[PDB]
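Chemist: Pasting in a structure now, in C-alpha cells, and then I'll have a few things to ask.
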Amino acid sequence: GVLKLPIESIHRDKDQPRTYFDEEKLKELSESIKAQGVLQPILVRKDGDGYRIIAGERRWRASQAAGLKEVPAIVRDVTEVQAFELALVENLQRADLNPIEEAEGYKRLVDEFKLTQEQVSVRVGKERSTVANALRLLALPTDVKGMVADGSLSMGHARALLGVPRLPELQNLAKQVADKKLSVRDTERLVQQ
Amino acid sequence: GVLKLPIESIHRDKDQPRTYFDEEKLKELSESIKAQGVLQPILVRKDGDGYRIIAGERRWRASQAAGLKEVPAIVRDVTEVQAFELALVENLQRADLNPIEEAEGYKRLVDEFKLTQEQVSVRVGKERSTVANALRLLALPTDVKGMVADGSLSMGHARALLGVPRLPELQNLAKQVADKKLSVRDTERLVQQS
Ligand SMILES: Nc1ccn([C@@H]2O[C@H](COP(=O)(O)OP(=O)(O)O)[C@@H](O)[C@H]2O)c(=O)n1
Ligand SMILES: Nc1ccn([C@@H]2O[C@H](COP(=O)(O)OP(=O)(O)O)[C@@H](O)[C@H]2O)c(=O)n1
Ligand SMILES: [Mg+2]
Ligand SMILES: [Mg+2]
C-alpha cells in the first residue's frame, strides 16, 4: 500500500502537466505539512535510480521545504500514457470548498473546538490574513453570503461591501453589484457613501 | 497502509465542511473512476459499527455511482478536532492547473500519445465540450494565453476573443479587455464590431 519513500529517492517528471509553481501556495502547503504531515500519498513510478512522480510534485517539494526526509507514496506500475492520464485526473477531478464553506470551517474550529484564530492558521497552514478575512465574510447577511458562496460576488467584491454602514443598504448595493456585474473598482466607488 | 473497505461499511460525516455537492462534477468524478479507479485513498475514522469519512465524501459517492463495491481508504486514529482540521487541509491546500496547462495536457494526449479527443474525454472523465473548448484556447496568441494562464482573461473573455479574425487586433482587444477589466458582455460587443 503506502510506502514511506526517501525524498531523495524521488525525482520530478519534467514533462508533467503543471509548469507554474506558485511559491506562496507552496509555502502554505509546507506549513500544512508541518502541522499535519502529508495526508494523501503521492503517486510515483519506478524510474532510473529511484522513482519518478506521477502526481504530487507540490507535496514532494513542500515536504522537502519543511525538512521532512520521507514522503508517503503509492507505487503505480503504469505506462507513461496512463501515468500522464493519472496526473490530469488527480488535478482536474476536484471541487473546492466555496468561500462561505471555508469560512464556516474556520468558525467551527474557533467556536466549537475552541481554537484561537492563530491556532486555526497554524493547524490548517493558511495565512492569518486569509483566516481573518474569511471569518469577516460571516458578518454579511444571508442573501449576501449566498452570493459569495455561489460566486455571484467575488472575494474582492465582498471586501468592499464590508465597508457599507447600513446592512439594508449593504444588500441592495450588493445585489446591484452582482446583478449588473460591476467591477471591483466600481463597487468601491459605490461604497464610499 | 491502504485498505480496500466495502463502501457499505463507510458512512458520511454529517458535520463535514462541504455542504454543496455539484451533481455534474460528481458525474465527472464517477466517470474518471470508471476509467482509472480511485487514485487517492479516502481518509476515514472508525465510527459506530463501520467507518466515518474524514475526507473523501465525493470519491465515496462517485464510487457507488460507478458501481464499485469497495474504495481505497486510510484509517486514521484522530480526535474529532484533528479530523475536521484534516478535512479542511485536504480541500484547501491545493492548486489547480490553469486553463492553458489543462488544454496543453489534452493536446499532449492527442498529439504525443495519439488518443482521440473522444478518448481523452473517456480516460480523464471530462465532458466532450470541456475538452474541445480547452483545446480551442490554444489557437490564441502566446501573449493572450499567458493572460488566460494567469487569470487576467477569464474563460468567457477568451471565448469572445476567438471571434476576432485578425491576430493583431485580437491581441490589442485582449490587452484592452484585461487592462480595463471589461465585462464578458462588453468584450463581446467589441468583438462584433471588429
Ligand atoms: N498537509 C497536506 C496538504 C495537502 N495535501 C494534498 O495534497 C494535494 C495537493 O494537490 P496539488 O495538485 O495542489 O499538488 P500536488 O502535490 O498533487 O502536486 C491535495 O490532494 C491535497 O488534499 C496532503 O496530502 N497533505
Ligand atoms: N479517479 C479519481 C479522480 C479524483 N481523485 C481525487 O479525489 C479528490 C477529489 O477531491 P474533492 O475535494 O473534490 O472530493 P472528496 O473525494 O475529497 O470528497 C482529489 O484528490 C482528486 O485528486 C481520485 O482519487 N481518483
Ligand atoms: Mg496535483
Ligand atoms: Mg476533498
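Sequence positions for chain B are given in Swiss-Prot numbering; the residues included correspond to 37-230, in order.
From the backbone N, Cα and C atoms, a Cβ is placed for every residue, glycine too.
Features from Swiss-Prot:
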type	residues	note
BINDING	B:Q52, B:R54, B:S68, B:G73, B:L75, B:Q76, B:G92, B:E93, B:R94, B:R95, B:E126, B:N127, B:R130, B:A131	CTP binding site
MUTAGEN	B:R54 to A	Binds but does not hydrolyze CTP, does not accumulate on parS DNA
ACT_SITE	B:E93	active site, proton acceptor
MUTAGEN	B:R94 to A	Binds but does not hydrolyze CTP, does not accumulate on parS DNA
MUTAGEN	B:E126 to A	Still binds CTP-gamma-S, almost no CTPase activity with parS, ParB is dispersed in the cytoplasm with a few poor foci, 87% of cells have chromosome segregation defects. Does not accumulate on parS DNA
BINDING	B:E126, B:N127	Mg(2+) binding site
MUTAGEN	B:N127 to A	Slightly reduced binding of CTP-gamma-S, no CTPase activity with parS, ParB is dispersed in the cytoplasm, 90% of cells have chromosome segregation defects. Does not accumulate on parS DNA
MUTAGEN	B:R130 to A	No longer binds CTP-gamma-S, no CTPase activity with parS, ParB is dispersed in the cytoplasm, 79% of cells have chromosome segregation defects. Does not accumulate on parS DNA
Chemist: Compared by Cα position, which of the recorded positions B:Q52, B:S68, B:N127 is the closest one to B:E93 (active site, proton acceptor)?
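Modeler: Closest candidate to B:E93 (active site, proton acceptor), judged by Cα separation, is B:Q52.
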Chemist: Using Cα coordinates, what distance in whole Å links B:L75 (CTP binding site) and B:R94 (mutagenesis position)?
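Modeler: If we compare the Cα positions of B:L75 (CTP binding site) and B:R94 (mutagenesis position), the gap is 13 Å.
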Chemist: Would you mind listing, in sequence order, the residues at least six apart from B:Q52 (CTP binding site) in the same chain with a Cβ closer than 8 Å to its Cβ?
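Modeler: Set apart from B:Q52 (CTP binding site) by at least 6 residues yet with Cβ under 8 Å, we have B:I89, B:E93, B:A123.
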Chemist: Tell me the Cα distance separating B:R130 (mutagenesis position) from B:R54 (mutagenesis position), rounded to the nearest angstrom.
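Modeler: Cα of B:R54 (mutagenesis position) to Cα of B:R130 (mutagenesis position) measures 16 Å after rounding.
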Chemist: Going by DSSP, is B:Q52 (CTP binding site) part of a helix, a strand, or coil?
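Modeler: The residue in question, B:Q52 (CTP binding site), is coil (DSSP, three-state).
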Chemist: Using C-alpha atoms only, work out the spacing between B:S68 (CTP binding site) and B:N127 (mutagenesis position) and round it to an integer in Å.
Modeler: 19
Chemist: If proximity means a C-beta under 8 angstroms from chain A, which of B:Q52, B:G92, B:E93 count? These are the recorded positions.
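Modeler: It is none; no candidate comes close enough.
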Chemist: Restricting to the chain of B:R94 (mutagenesis position) and a gap of 6 or more, list residues whose Cβ falls under 8 Å of its Cβ, or answer none.
Modeler: B:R54, B:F57, B:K61, B:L62, B:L65
Chemist: For each of B:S68, B:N127, count the other CB atoms within 10 A of its CB; which of these recorded positions has the top count?
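Modeler: It comes out as B:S68.
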Chemist: Taking the mutagenesis positions one at a time (B:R54, B:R130), which has its Cβ surrounded by the most other Cβ atoms within 10 Å?
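Modeler: Buried the deepest by this measure is B:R54.
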Chemist: Determine, to the nearest whole angstrom, how far the Cα atom of B:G92 (CTP binding site) is from the Cα atom of B:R130 (mutagenesis position).
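Modeler: So the alpha carbons of B:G92 (CTP binding site) and B:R130 (mutagenesis position) sit roughly 14 Å from each other.
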Chemist: When you measure from each Cβ to the nearest atom of ligand 1, which of the recorded positions B:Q52, B:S68, B:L75, B:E93, B:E126, B:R130 fall under 6 angstroms?
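Modeler: Checked recorded positions vs ligand 1; flagged B:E126, B:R130.
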Chemist: Quick one: what's DSSP say for B:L75 (CTP binding site), helix, strand or coil?
Modeler: coil
Chemist: Largest pairwise Cα distance, Å, within the listed CTP binders B:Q52, B:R54, B:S68, B:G73, B:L75, B:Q76, B:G92, B:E93, B:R94, B:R95, B:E126, B:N127, B:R130, B:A131?
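Modeler: Largest Cα to Cα distance for the CTP-binding set is 24 Å.
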Chemist: Near B:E126 (mutagenesis position), which residues of its own chain have a C-beta under 8 A away, given they sit six or more steps off in sequence?
Modeler: B:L79, B:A91, B:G92
